[PDB]
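Peer 1: Sending over a structure as structure tokens; questions will come in a sec.
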Amino acid sequence: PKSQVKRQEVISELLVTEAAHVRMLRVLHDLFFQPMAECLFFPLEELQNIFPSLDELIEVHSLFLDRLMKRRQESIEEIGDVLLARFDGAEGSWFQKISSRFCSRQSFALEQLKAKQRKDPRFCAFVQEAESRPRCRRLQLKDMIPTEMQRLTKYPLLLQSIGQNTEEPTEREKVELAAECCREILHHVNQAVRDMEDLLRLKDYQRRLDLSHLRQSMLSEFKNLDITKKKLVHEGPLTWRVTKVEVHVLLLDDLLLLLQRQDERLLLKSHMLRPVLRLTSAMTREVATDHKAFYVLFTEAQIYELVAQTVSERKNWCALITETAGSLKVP
């Protein structure tokens, strides 16, 4: 004591809560994923995209849990080598690989499952009835899926305070690095989560695009414009005063697109004024007589007047564009 009390209560919390997690994932597998596989509610391809690696994800946490129990069983001085055995090196890259696949598809899964619940009464009853099983522990399917994420974020918290509570230098260094890996892991995961949300979103738009305006007319650089491999910085509804037009703007990492919304499709109507805009000369200004409107200019001028629904919106918009344009290196 006093360092030691926390060090054991926290090594205990790690074990206990890691087990609890492996039981959840197993409930998720047994009551939901496998049943819907046997019931062929979705084709298998798709179910594998709702739950991107449930089986192997179960195994990585179970293997971790197993290491901690064995180590506990044989005593808790020295735990660093254990931590390092699943968060660092080769096994670390695997844990990152598997965990991140599952997490990326969280948003997908949830909208995907909510849809089948609303469209198909047979599926809603199925879920209703599984969520009512004692083994669920008062959680809903919608509560379970996002736990793999929540877990990942508790790892540095837990490992951080096992470190700061270790009296012995060569062991503290082990736990410290281990916790470092957990931060590297969380950072990588968060990123490929946003890379998935973006990708799926941009893929949607890219097949919904209405390109025939550019294929026809300058501009022949995007004919043929592909946006699936671009970073979506921001998007939003917006009114676009073409003189004294309702539009959906996407601010990408280098282009600004002003898309017209005509049923499912998204038309880039070049209406003397272009609808595609390279940002590396962009610039914004307020409009004095309209606190909801701003100008955008590209240094043969070239003035795009875009009015928002509120002030704070358009304030935000100008900030984001000038930031992104600025983000871009001058050749």
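Note that chain A is numbered according to Swiss-Prot, with residues 411-485, 489-630, 634-660, 664-690, 703-730, 734-765 shown in order.
How was it done? The header gives X-ray crystallography, 3.2 Å.
Any Cβ shown, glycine's included, is placed from N, Cα and C.
Pulled the feature table from Swiss-Prot, pasting it below:
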type    : residues      : note
MUTAGEN : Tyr738 to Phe : Lowers the exchange activity
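Help me picture where these features are in the structure shown.
Peer 2: According to its DSSP assignment, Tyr738 (mutagenesis position) is in a strand. Counting every protein chain shown, 21 other Cβ atoms lie within 10 Å of the Cβ of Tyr738 (mutagenesis position).
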Peer 1: Where the model skips 3 residues between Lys660 and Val664, what's the CA-CA distance in Å to the nearest whole number, could you check?
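Peer 2: Cα of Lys660 to Cα of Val664, across the missing 3: 11 Å.
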Peer 1: Between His690 and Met703 the chain has a hole of 12 residues; just give the Cα distance across it in whole angstrom, please.
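Peer 2: On either side of the break, the Cα atoms lie 6 Å apart.
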